[PDB]
Amino acid sequence: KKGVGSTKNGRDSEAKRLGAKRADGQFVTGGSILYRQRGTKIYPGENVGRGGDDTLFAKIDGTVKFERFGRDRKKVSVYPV
Amino acid sequence: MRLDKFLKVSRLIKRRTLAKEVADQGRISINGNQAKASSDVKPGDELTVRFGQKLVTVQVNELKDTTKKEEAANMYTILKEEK
RNA sequence: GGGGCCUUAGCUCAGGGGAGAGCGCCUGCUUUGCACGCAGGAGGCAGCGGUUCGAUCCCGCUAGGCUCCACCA
RNA sequence: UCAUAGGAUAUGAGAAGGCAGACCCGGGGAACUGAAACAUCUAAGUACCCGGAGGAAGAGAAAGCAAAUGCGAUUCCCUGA
RNA sequence: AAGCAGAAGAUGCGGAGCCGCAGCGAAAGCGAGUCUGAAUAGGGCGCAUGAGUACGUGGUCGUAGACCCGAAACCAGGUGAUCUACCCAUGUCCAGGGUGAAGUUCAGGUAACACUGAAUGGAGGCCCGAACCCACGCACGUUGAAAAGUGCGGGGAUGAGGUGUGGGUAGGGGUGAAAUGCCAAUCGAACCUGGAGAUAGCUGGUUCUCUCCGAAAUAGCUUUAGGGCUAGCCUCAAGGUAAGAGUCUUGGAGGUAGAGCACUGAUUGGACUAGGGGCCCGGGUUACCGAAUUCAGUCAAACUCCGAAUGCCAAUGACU
RNA sequence: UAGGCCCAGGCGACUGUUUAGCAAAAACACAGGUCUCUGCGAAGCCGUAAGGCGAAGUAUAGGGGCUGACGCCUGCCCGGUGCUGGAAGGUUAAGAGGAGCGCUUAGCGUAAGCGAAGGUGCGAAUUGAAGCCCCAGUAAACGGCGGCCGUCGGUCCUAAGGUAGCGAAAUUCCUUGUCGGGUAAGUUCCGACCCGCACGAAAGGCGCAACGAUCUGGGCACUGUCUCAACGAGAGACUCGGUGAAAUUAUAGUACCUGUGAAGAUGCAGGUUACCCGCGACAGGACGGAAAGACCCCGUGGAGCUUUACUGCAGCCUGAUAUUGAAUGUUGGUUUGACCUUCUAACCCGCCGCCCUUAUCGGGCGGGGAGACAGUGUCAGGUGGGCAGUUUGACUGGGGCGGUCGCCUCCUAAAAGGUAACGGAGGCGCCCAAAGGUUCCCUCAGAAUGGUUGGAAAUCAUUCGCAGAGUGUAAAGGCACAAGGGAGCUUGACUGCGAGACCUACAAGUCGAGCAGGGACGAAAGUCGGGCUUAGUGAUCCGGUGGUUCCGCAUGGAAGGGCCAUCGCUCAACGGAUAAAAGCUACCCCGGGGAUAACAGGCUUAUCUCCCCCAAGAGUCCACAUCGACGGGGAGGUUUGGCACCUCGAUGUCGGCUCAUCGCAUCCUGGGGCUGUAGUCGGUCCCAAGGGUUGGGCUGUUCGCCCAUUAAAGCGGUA
RNA sequence: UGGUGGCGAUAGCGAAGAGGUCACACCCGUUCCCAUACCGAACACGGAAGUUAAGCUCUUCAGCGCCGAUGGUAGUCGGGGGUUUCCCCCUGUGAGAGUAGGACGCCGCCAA
């Protein structure tokens, strides 16, 4: 028998549950978050706000819609009734 | 430090071997006490020595190990010579 | 094979801001003087890679060496 | 030397020892265990040993409870909990 | 309730006490409000959306041996030196044979001795070898004749001897020519009783039937990994009730397969060529090497100009 | 019936003793040697103490440690640890002390508040022993006795670097070291050599006559130990009569080939074979019986043992105080206490005499000796494995050792999210008082040109230039309308909060518009509750600090507590068992496991063995007579292994003996092809498994080497 | 023309041309506001002598960049099969790349 070891590549961070949390056409309350992220994969739009964690929340109640800032750049927005 | 190392760095004796030899002969002493190459030293020490009949008394000011040549003699001072 | 330490001038050493302290062998010189010297042999970070404006000095991979271990049936 | 120790004698239904493997009063006083280990702690002042008892013992007539136009020895029970 | 009366009873008396009806606050305290707070703000907890209580059955839990059996072990108090270890006191046994010391005498020898040879002498943890004692070598026996022996040989056998009798040392201890050995067929800490139904995240076992429903073997944390807790998955009941699910349609996020080289890296070949040579007179040639640039080409989990199917999230209605 | 003998060697001097019941010994002991302690109430030891052994002894004795007759010897280191002694100085307890500080309160007080005395609590200076720090000595005390470079020298370090003697050893892995002896042959033995992995001088070194049921080697004699068995006697066995158990046991009318299957079938499938019942024999199987595996692992199991693990205890040393008082001096500040001397009456005497008393107990008297000491009690400090109770992590492709343990980023990850492995790569345990906020401003890196020092590369103007730069830090995402770079002013790096969401077992973590208060920048809109986002940190309990229209056990205060804010932990094993903790077990034990290791079996076949492909090349020439490179593809399941599937309520494991059996990839024999086959002998290949396929030395050995033979001295499977 | 907004560069890059009395710009000077880490380049302040050169508008083009079909193919849910480190068949879906081609602008409000 032999003896070996020392992998030193055996860890990783805790998974942080990013991505969208509400869907297009879905009704939303005030203050609800929509898209956890890091930096801006997506920007805010109308009646939507960004936080210190680059997270997107609805300032009001309404319905969600995702769109594009012209080219190669996305957006969300809340539109009320 | 040790006596033999001190003597070499201070260039009193050119060889640590010779320092050991003389200390084993006991030709020398420290503070009136017979001593050995392993004898501990320090600043302020008063050292008696022999070279045949030439007896010497010196005083220890400093101690180190890198000890370039002319800076060696700064390590100590002569006091007196007898025979 | 694993872990730790080390691998700087011929030898021994220190030193992230530019590798420098001492010592020795051989030869030569040298001379009035109680071994009191001098010049040359020669003075070069084990190697590879990376970070930095920079690496001996931080990190990593590998080699050479020293020590420790390599047990139970 | 008094004198004392000590000795001698006579009286004593003295006390000794036992128990019922239970109850109580005290002197000594474990560990396992639990704590998911463990030492503080618990188990537990238990078990056990010892000495004393009595039919009960122990405590008991306030150097108290308390905080109201105050209660009046101890003990034990229900509550308080 | 205790308690009194009452046949060991039911019952009556007994309202001291307990639960609830109002909560909030750490608390003072306030009160359907209260706490925070500077705040008539907001927010939390509460009320408005009210039913508890006593008793009984059943399920479950907690504390007690708490589903049953099961340890090795620990402590306390006692019993044991009739085995065995050692010691004390007193007794006793060791067939026969051999060796031949010291000393003494004689003789030689010496100045004396020393020394030498005989005789006597009779020592010895001396020799050989029975009883006796011990156990190395083998064989046999190994549900034996025997819970350690027998047979054939073996060692010691007048010395640290063997043995008897009577005694002593007692366990957190004793004894030990020391092996951790012996201490009543036991000993890395004796045996009996008791604590004690020790404890056991461990194994084993857990007794009649039928019916309804029906899993998990995953996450997280754990001196935790074969255990446990919560969540997940099952069941029962009461409510809400029709939210759930499937498909169709519509819209979304998401950058995987694939593909590609626009980035980062790796890479092939060619062209030109900076530059550096070698050749001739500061030039003038060389295909001798050759940067970059360029043409075309291959590749990638940690590379993307791109980008699906599926899946995922929702909305509308339709159908089921 | 009563020795077998000899040669040589190792170990131990010897006779003796020992694991009753596995081990008789090289172990123990021994006489001898040495060290140390101890002045007699010895010392040591037992005991709580009395009382005792020591010893009815007295340093030529007694106790303890080490070594082991005898002979020659027993080298260097005292640096460390121990002991011994010293001890000027530092540090250090309890006790004494008693400056001050609080609290309370009479009183003063308009109030705030101050506040004497007393009580109470806390209390500084000062003093305060041993011990420790420190200095010497000691090695037949613990213990230790080196390396580098050069062809004896030079050098580094040491406290010192192994003297003599011995040496492949009871120590030597390499190793069957080399040589020689012995032998046909000698991994053994002997003698020498020494590059002693890792001898060595009282853990004694070397030698050594005698001794040994010691270990080892060689030789003579003798033998059924063997070649290779044969016969005979007796006891069992066998038959008959009498008597008559046991272990075990799910029921059983219980066959073998292959295969399957929890991977090794009697019992299953298919096929083959087999009349029914017994007796004597064998022992291959029933993974046979026996013994809940003694190995391995696990248990927050146990016991024993060690120690510079933790915490404690005994014991010992030391000090204060009470017993414990009378003096003479001395020095201190206020008489007082302390210190040195002295005395005696306390206390003590395992000293004498007398009486109790025929008494070595004690107890009274008298003397004597010591003496306020000692001893004892209480308190305190130190030492203290002598002793006790306990701890001594987990994961783990068995365990151990290694490595890791929490957080962040990416890939793996399968286009939501999430997703493991001792899978792959890297980072954090911070930083900035401006690197924050706001307002306003502008836009990078590199390249080509020109230009002193300027240089390939500063700085320069210059056009090209989505971005090749930067973004405090790792990476990913993202950002150039800035989140990047400058300047001004400032501190929102605020207080109270928070609808509603995310993530989530919980604990927790994350985002958040908006309200109020008060502000900063800005004219204004308006932004600001830290930073470009993601890490940069830890519970509770316990204490500490500050503040407080809270409580404060009769009342007023207070102590103390609560609330708010905050500090203290690599508790890193990072959801932290305690404030406090390491090891050995081969003397071991219990509970469990095939959930987990060693043998064998099974799957795989990297490895191993064998076969084959291309064919360069060797082969004088010639690839293929025979070899066959770089490379490639397969078979087998004899190796080393990997995985853990049966077995831990037991599957006995190497080698050897006996017994064989099977395969063929054939060693011989047989039959052939080719040949770099003249012949004889051979090489290679093909078919062939019928039969056969040696005896010895060394080693436990397998294997292997050697001697001598043989036609040949085959390779493997069958637990 | 000018200002100001919206739509993915089908808007852009690049080349060629035309215009400016009004307008927009360039441009002329700092005395003041203010400013330039240097300064009237820029920012501000005022002015209008001259210039369409540049900027800005209007035309042209398809060289660069941009958009982008159809068909086919890879891939693929699902079903099935096979000599299974992979491959094949079927309904369905369906890219990228490469093409066809499109395009050097569409829409608004105000002022003269």
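Counting starts with 1 at the first residue shown.
Cβ coordinates are placed from backbone N, Cα and C, and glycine is handled just like the others.
According to Swiss-Prot, the domain 'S4 RNA-binding' annotation covers B:1-62.
Cβ neighbour count for B:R2 (mutagenesis position): 18 (other Cβ atoms within 10 Å of its Cβ, all protein chains included). A mutagenesis experiment is reported in Swiss-Prot for this position, B:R2 to A, and the note states: Synthetic growth defect with ssrA deletion, no longer associates with 50S ribosomal subunit.
Quoted from Swiss-Prot for the published mutagenesis B:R11 to A: No longer associates with 50S subunit. Synthetic growth defect with ssrA deletion; when associated with 68-AA-69. Cβ neighbour count for B:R11 (mutagenesis position): 14 (other Cβ atoms within 10 Å of its Cβ, all protein chains included). DSSP assigns B:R11 (mutagenesis position) to coil in the three-state reduction, outside any helix or strand.
Listed in Swiss-Prot is the mutagenesis experiment B:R16 to A, annotated as follows: Synthetic growth defect with ssrA deletion, loss of interaction with 50S subunit, loss of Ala tailing in vitro. A 10 Å cutoff on Cβ-Cβ distances gives B:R16 (mutagenesis position) a total of 17 other Cβ atoms nearby, all chains included. Under the three-state DSSP scheme, B:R16 (mutagenesis position) falls in the helix class.
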Look up B:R2 (mutagenesis position) in the DSSP assignment and reduce it to helix, strand or coil.
strand
